[PDB]
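A.B. asks: Right, I'll just put the structure down here and ask away after.
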Amino acid sequence: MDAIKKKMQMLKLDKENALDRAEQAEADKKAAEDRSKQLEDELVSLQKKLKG
Amino acid sequence: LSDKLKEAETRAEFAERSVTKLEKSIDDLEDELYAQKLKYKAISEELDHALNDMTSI
């Protein structure tokens, strides 16, 4: 009984960790996408420059 | 002595009836408790299985 009582806190922590990890992964994905978009815009600008 | 013997036989028969009834009563109580104790042991084993399932995460 005591085993399940104290280990339930551990289960709660595992759920919270999975939620936070998913949140952080989505945030880092958004940051990576933003930086990729800006790099793409700079690459097209420099390609136009090179063509000229 | 005949009167006393008849009284003694009547009371002895009463006591025999009593022991028989008590024997059935104890046999029934024992069976009911065996069933309940088996239920409890099953509950405990299933709880142990549950505990290992949560530890498996």
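Numbers in chain B come straight from Swiss-Prot, and the residues shown are 228-284, in order.
Per the header of the entry, the method used was electron microscopy, 4.8 Å.
Cβ from N, Cα, C; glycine included.
As annotated in Swiss-Prot:
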- B:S283 to A: Loss of phosphorylation and decreased formation of actin stress fibers (MUTAGEN)
- B:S283 to E: Increased formation of actin stress fibers (MUTAGEN)
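Mind running through what each feature is packed against?
C.D. replies: DSSP assigns B:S283 (mutagenesis position) to coil in the three-state reduction, placing it in neither a helix nor a strand.
Other Cβ atoms within 10 Å of the Cβ of B:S283 (mutagenesis position) number 6 in total over all chains.
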